[PDB]
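Engineer: Have a look at this one.
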There are 2 protein chains.
Amino acid sequence: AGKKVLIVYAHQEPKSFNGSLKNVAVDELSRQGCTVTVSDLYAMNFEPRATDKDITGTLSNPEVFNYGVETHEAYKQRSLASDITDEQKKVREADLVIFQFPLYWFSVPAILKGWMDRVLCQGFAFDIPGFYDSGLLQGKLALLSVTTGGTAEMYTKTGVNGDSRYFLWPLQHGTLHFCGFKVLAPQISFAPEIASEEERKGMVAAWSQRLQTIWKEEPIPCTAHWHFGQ
Amino acid sequence: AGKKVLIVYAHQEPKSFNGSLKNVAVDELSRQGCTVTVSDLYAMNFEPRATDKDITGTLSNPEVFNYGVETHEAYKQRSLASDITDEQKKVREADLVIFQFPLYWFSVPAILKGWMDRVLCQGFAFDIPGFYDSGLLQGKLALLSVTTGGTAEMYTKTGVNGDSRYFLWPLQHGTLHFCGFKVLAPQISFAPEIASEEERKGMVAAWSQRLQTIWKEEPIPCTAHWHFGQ
Ligand SMILES: Cc1cc2nc3c(=O)[nH]c(=O)nc-3n(C[C@H](O)[C@H](O)[C@H](O)COP(=O)(O)OP(=O)(O)OC[C@H]3O[C@@H](n4cnc5c(N)ncnc54)[C@H](O)[C@@H]3O)c2cc1C
Ligand SMILES: Cc1cc2nc3c(=O)[nH]c(=O)nc-3n(C[C@H](O)[C@H](O)[C@H](O)COP(=O)(O)OP(=O)(O)OC[C@H]3O[C@@H](n4cnc5c(N)ncnc54)[C@H](O)[C@@H]3O)c2cc1C
Ligand SMILES: Oc1ccc(/C=C/c2cc(O)cc(O)c2)cc1
Ligand SMILES: Oc1ccc(/C=C/c2cc(O)cc(O)c2)cc1
Ligand SMILES: [Zn+2]
Ligand SMILES: [Zn+2]
């Protein structure tokens, strides 16, 4: 019983802290005997814009363009742009999808946001009905591995940035859970630029160490209480 | 004397509900005598990716590419790509920046995320000393005008999507407030696709009417309490 992993990676520099975290994941999961695939978005020059170029067939309404409607129809007819279907194939086969990225404005870098916007279309990732616990990617695991500029202290309730879980809401709930993913606890590597050489190596080792037993983990309760308490 | 407004618009279809909200804003603000500029991101084929092409000339460290450091240095040395500087000029001169967009995965469409990632660089929108209340864009007003697929009921504390204020956090606090923007109350037009014509017309009317007294509005207390508290 093997497992397949897709790492959607979003950093411009191979020598970056993000690059090291991505490589550590490939090394550890590969060592485990897992099947591993990496979508290096910047290297792929991945298209982030949601446009009519994403559909190649006859549009449902050539007069008024509705991205959601056209992509849902294109998915069912198999007339979506190939770059989108290539990503869907990787996701469809994956047991676990890891997103590796530096936090950009309390969210994912635009190139990765584009991957989410374009790859997770209706018909593929969810249906209406067929979302949240009934999402089409149910049975699959998702995990956000994020790096930040701000420190852990800043990312606390009384901190200037608020608790780190607050900014995970759109990603974990609005996106991943909506599509049916079981969400594993996020891996947040706080302020590596401020950290020391030892601290940086420590965060990298902690990630690799966690991956050793990632398949034994339970997903988080992706609810408002988990994210905001109250 | 007078007021300058920049509308950053992110929708592919001019006939869309978003297009109508953008047009009503232009009409009303223009009628008031305001100076109005619109950045139609899709029509501009606006680049969302944060890459080394955002720096003209030669990089400060061609060994290891650090987007944040490179763009900060480029800003101070007047070596940023023209598409970025064109947007910065519009923002610098604006008294109010309205973002008009459909909610994509509890956030902004990737093309607009790209505008935020690339236009709001260090040195321009903020600096080590000036962030949040001390943000470099202080004195300026920002307003998020968003449309959703989900209904208002769904966007409640106990609703499947959670309170709408939950998804505003990354945008209003992590981005706008961080840059010094005084954040005006968001304009949320819930599920125009489900609503009836009478309701749609009502939503557009409320927007136009709100615009009549926008200069009399006081900014919201962009705090964790406002977004998550009671
Ligand atoms: C547009 C934009 C928006 C942003 N928004 C936010 C935000 O909202 N909130 C926030 O907190 N931050 C934000 N940031 C900060 C951003 O998260 C950091 O700048 C980013 O993490 C820097 O690159 P990264 O790879 O960590 O680290 P670098 O790549 O910065 O790595 C840090 C250090 O780690 C060293 N290193 C690399 N690999 C190893 C290794 N294996 N062992 C030991 N050391 C190693 C590097 O050489 C380097 O000195 C934003 C940045 C940008 C550009
Ligand atoms: C990638 C993606 C991710 C998404 N993620 C989310 C999410 O996380 N959460 C969520 O809630 N939704 C989400 N959505 C739904 C999305 O927000 C809506 O589909 C979007 O708002 C639809 O277009 P819009 O312009 O409202 O409306 P249309 O453009 O859909 O407009 C609706 C109706 O308004 C009519 N209309 C236009 N102008 C006027 C006018 N002046 N007067 C009266 N009627 C008018 C139109 O003709 C149309 O019938 C997502 C969609 C996509 C494609
Ligand atoms: O080039 C850059 C562009 C933007 C940023 C933003 C950093 C930042 C750090 C925080 O702790 C909180 C926050 O909301 C934002 C850093 C570098
Ligand atoms: O092409 C598309 C891709 C994604 C979506 C998502 C819709 C959606 C609607 C909600 O009420 C909540 C949510 O978290 C997501 C719609 C169309
Ligand atoms: Zn959830
Ligand atoms: Zn705030």
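All residue numbers given for chain B refer to Swiss-Prot; the residues shown span 2-231 in order.
The way this entry was determined, per its header, is X-ray crystallography, 1.5 Å.
Every residue gets a Cβ built from N, Cα and C, even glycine.
Residues or ranges marked as FAD binding site by Swiss-Prot: B:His12, B:18-21, B:104-107, B:148-151, B:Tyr156, B:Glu194, B:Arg201. According to Swiss-Prot, the substrate binding site annotation covers B:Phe127, B:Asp128, B:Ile129. A mutagenesis experiment is reported in Swiss-Prot for this position, B:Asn162 to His, and the note states: Loss of activity toward CB1954, no effect toward menadione. Taken from Swiss-Prot, the feature Zn(2+) binding site covers B:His174, B:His178, B:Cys223.
Describe each of these features in terms of where it is and what it packs against.
Structural biologist: For the recorded site, B:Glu194 (FAD binding site), the DSSP three-state label reads coil.
The Cβ neighbour count for B:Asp128 (substrate binding site), using a 10 Å radius over every protein chain in view, is 13.
Cβ environment of B:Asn162 (mutagenesis position): B:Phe107, B:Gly151, B:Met155, B:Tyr156 lie under 8 Å away, each six or more residues apart in the same chain.
Take the CB of B:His174 (Zn(2+) binding site) and look out to 10 A: across all protein chains shown you find 23 other CB atoms.
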Engineer: Spatially speaking, which of the binding-site residues B:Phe127, B:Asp128, B:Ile129, B:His174, B:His178 is closest to B:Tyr105 (FAD binding site)? Use C-alpha to C-alpha, please.
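Structural biologist: Nearest in space to B:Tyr105 (FAD binding site), counting only the binding-site residues, is B:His174.
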Engineer: Among the recorded positions B:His12, B:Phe107, B:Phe127, B:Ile129, B:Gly151, B:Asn162, state which ones have a Cβ less than 8 Å from a Cβ of chain A, giving them in sequence order; state 'none' otherwise.
Structural biologist: B:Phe107, B:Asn162
Engineer: For the recorded Zn(2+) site formed by B:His174, B:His178, B:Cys223, name the remaining residues of the chain with Cβ within 8 Å of the site's Cβ center, in chain order.
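Structural biologist: Not counting the recorded site residues, we get B:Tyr133, B:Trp170, B:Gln173, B:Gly175, B:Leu177, B:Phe179, B:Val184, B:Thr224.
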Engineer: Among B:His12, B:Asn19, B:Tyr105, B:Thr149, B:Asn162, please name the recorded positions whose Cβ is nearer than 6 Å to ligand 6.
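Structural biologist: Going through B:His12, B:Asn19, B:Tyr105, B:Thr149, B:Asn162 in sequence order, none turns out to be close to ligand 6.
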Engineer: Take the C-alpha atoms of B:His12 (FAD binding site) and B:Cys223 (Zn(2+) binding site) and report the distance between them in angstrom, rounded.
Structural biologist: 26
Engineer: Which residues, same chain and not among B:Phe127, B:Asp128, B:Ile129, have a CB within 8 angstroms of the centroid of the CB atoms at the recorded substrate site?
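Structural biologist: Near the substrate site, the remaining chain residues are B:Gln123, B:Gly124, B:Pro130, B:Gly131, B:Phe132, B:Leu137.
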Engineer: Report the same-chain neighbours of B:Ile129 (substrate binding site): residues 6+ apart in sequence with Cβ closer than 8 Å to its Cβ, ordered by sequence.
Structural biologist: B:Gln123
